[PDB]
Amino acid sequence: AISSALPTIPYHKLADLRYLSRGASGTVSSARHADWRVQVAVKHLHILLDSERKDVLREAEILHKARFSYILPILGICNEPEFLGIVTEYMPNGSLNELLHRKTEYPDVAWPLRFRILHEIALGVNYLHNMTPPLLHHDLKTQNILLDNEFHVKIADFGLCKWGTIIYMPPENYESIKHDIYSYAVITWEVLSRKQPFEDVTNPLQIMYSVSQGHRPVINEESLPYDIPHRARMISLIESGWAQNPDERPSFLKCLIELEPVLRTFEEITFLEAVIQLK
Ligand SMILES: NC(=O)c1c(-c2ccc3scnc3c2)nn2c1N[C@H]1C[C@H](C[C@@H]1O)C2
C-alpha cells in the first residue's frame, strides 16, 4: 500500500497573499511560495470555528485522493492557529463561466477548444465516479470548471461532494449517481450556446417548476446555431444527459465513448490556434 501525506505549508511561506474572490464555499487568494518560487492559490476562510475546520480538512483530503489530470492539484494545506487554507496550483485563466459570458473580452472561442473543454470535464468527472468508493461532485457548474495557463480544465469546489444557482440541479434533487451527468448536459448546452440557461426567466422557482414539468433550456436555431460541429450528436448527448428519468441518463463512460469520435475529428494544432486567438 503506497501512501503519501499532503504536505503542510507554514503561513509565512505564502507571500503576497492577495484576495482573488469571495464565495459561498470560502475566500480564494493568490500567493507565491517563498521556497518554491511559483504562484499558488489558497482557498481559506473569512478572517475560527470547529466544523468549519472539519469541512476544509475534508475538501483537502478529497483533492489529495482525487488527484488527476483534470482535477485541481492540491499542493498542500496551511494548518495553523490563526489561518487555515487549501493551497493549490493557481489557475491563471479564470473559470469557464467567464470564458463563455465575457463576450467583449472573448468574442471568439473557436469550436475545437470548446469540445476539448467538454471532453476534459467529462474525463475529470468520470475519474471521480471510478474511484472506490465513487465520488460524486454534485456541484458542477461552469463556475467550478477552472482553466489552467494552457486553457485545460481543472475541476474545483468539492464542498458539496459525497463519497447559489439551481440551473444545473436535476429535478429529482429539489426535495443519486445520475446528478453530475445532468449538470454536465446543461454545461454542454451552455458551452455550445454561450447563452445563460433560461435567460428569459426572472425567478429560480419558475425554472424549477418548468424543469420538474420536463422543460429544458431551449434548443432551436437561435440557441444552438446550425453551424455547430456535430450539432445533431451533441444535441442527443445533451437531451439524454438531462432526461427527466435519471435511469435514462448516461454514465460518463458512455458519454466519453460518444465524445471520443468527435474529439478525434479535431487536429491537435487547432486547439493551440484556438487558445492563441484568446486574450
Ligand atoms: N486555483 C485557482 O486559481 C482558483 C480557485 C480555487 C483555489 C483553491 C481551491 S481548493 C478547492 N477549490 C479551489 C478553487 N478558485 N478560483 C481560482 N482561480 C480564478 C477564478 C476564481 C478566482 C481566480 O480569478 C476562482
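Following Swiss-Prot, chain A residues are numbered 5-51, 55-170, 188-199, 207-310, in order.
Cβ atoms are placed via backbone N, Cα and C, with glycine included.
Taken from Swiss-Prot, the feature ATP binding site covers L24, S25, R26, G27, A28, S29, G30, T31, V32, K47. According to Swiss-Prot, the experimentally introduced change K47 to A is described as follows: Abolishes protein-kinase activity without preventing ability to activate NF-kappa-B downstream of NOD2. Swiss-Prot lists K47 to M among its mutagenesis entries, and the accompanying note reads: Abolishes protein-kinase activity. Reduces FAS-mediated apoptosis. The annotation that Swiss-Prot gives for the mutagenesis experiment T95 to W reads: Abolished ability to activate NF-kappa-B downstream of NOD2. Annotation of the mutagenesis experiment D146 to N in Swiss-Prot: Abolishes protein-kinase activity without preventing ability to activate NF-kappa-B downstream of NOD2. Under the heading active site, proton acceptor, Swiss-Prot lists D146, citing experimental evidence as support. Among the mutagenesis entries in Swiss-Prot is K209 to R, noted as: Decreased polyubiquitination.
Known features from Swiss-Prot, placed on the structure.
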| residue | record | Cβ contacts under 8 Å, 6 or more apart |
| --- | --- | --- |
| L24 | ATP binding site | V32, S33, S34, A45 |
| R26 | ATP binding site | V32, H50 |
| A28 | ATP binding site | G166, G188 |
| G30 | ATP binding site | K47, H48, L49, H50, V63 |
| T95 | mutagenesis position | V44, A45, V46, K47, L70, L79, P80, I81, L82, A163 |
| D146 | mutagenesis position | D164, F165, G166, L167, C168, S214 |
| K209 | mutagenesis position | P194, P277, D278, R280 |
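Secondary structure from DSSP puts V32 (ATP binding site) in a beta strand. For ligand 1, the nearby recorded positions are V32, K47; that is, of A28, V32, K47, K209, these have a C-beta under 6 Å from one of its atoms. Across the residues annotated as binding ATP (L24, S25, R26, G27, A28, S29, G30, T31, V32, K47), the widest Cα-Cα separation comes to 14 Å. The recorded positions in question are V32, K47, and the one with the fewest Cβ neighbours inside 10 Å is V32. In the three-state DSSP scheme, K47 (mutagenesis position) falls into the strand class. Once the 7 residues left out of the deposited model between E199 and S207 are set aside, the two flanking Cα atoms are found 13 Å apart.
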